[PDB]
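Down below is the structure, laid out as structure tokens.
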Amino acid sequence: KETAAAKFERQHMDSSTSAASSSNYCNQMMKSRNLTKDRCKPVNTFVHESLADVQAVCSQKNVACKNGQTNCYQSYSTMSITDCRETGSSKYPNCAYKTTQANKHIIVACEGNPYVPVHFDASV
């Protein structure tokens, strides 16, 4: 099994690029990060910032998670992100994703000691 922290890193961190390179960014990353193995993960965001910067969000603006949890945090500033969302031409095993680049606040849920992101709630 994966730690929640490591699963967040695998699903949501891409510090290697300042932003999505091509329209094929999502198809490549969703596969690469093993998010299309059992099924097409329907929605998933990658954050193009350093891991320290994203971890730092756990000490930023305390907000509610969409399900009502109290351990969500909104980043004070916007971040470079890529939203990956399954499109109409997508059918497992042939997953197809729309790539949408944006610069927005992120909201994550945090847990543990050290207190780190374990869930990507939303972007605003």
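We're sticking with Swiss-Prot numbering for chain A, so the shown stretch reads 27-150, in order.
Determined by X-ray crystallography, 2.0 Å, according to the entry header.
Placement of Cβ uses the backbone N, Cα and C atoms for every residue, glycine included.
These come from Swiss-Prot:
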BINDING   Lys33, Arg36, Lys67, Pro68, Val69, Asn70, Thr71, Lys92, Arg111  substrate binding site
MUTAGEN   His38 to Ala  Loss of activity
ACT_SITE  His38  active site, proton acceptor
MUTAGEN   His145 to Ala  Loss of activity
ACT_SITE  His145  active site, proton donor
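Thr71 (substrate binding site) and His38 (mutagenesis position) are 6 Å apart (CA-CA, integer value). Straight-line distance linking the Cα atoms of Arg111 (substrate binding site) and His145 (mutagenesis position), rounded to a whole number, equals 17 Å. Cβ neighbour count for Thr71 (substrate binding site) (all protein chains, 10 Å cutoff from its Cβ): 20.
Between the two most distant C-alpha atoms of the annotated substrate binders (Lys33, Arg36, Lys67, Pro68, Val69, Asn70, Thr71, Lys92, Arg111) there are 22 Å.
A simple way to gauge crowding: the CB of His38 (mutagenesis position) has 19 other CB atoms within 10 angstroms, across all the protein chains here.
The binding-site residues recorded for this entry are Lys67, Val69, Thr71, and the Cα of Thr71 lies nearest to that of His145 (mutagenesis position).
For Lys33 (substrate binding site), the same-chain residues 6+ apart in sequence whose C-beta sits under 8 angstroms from its C-beta are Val144.
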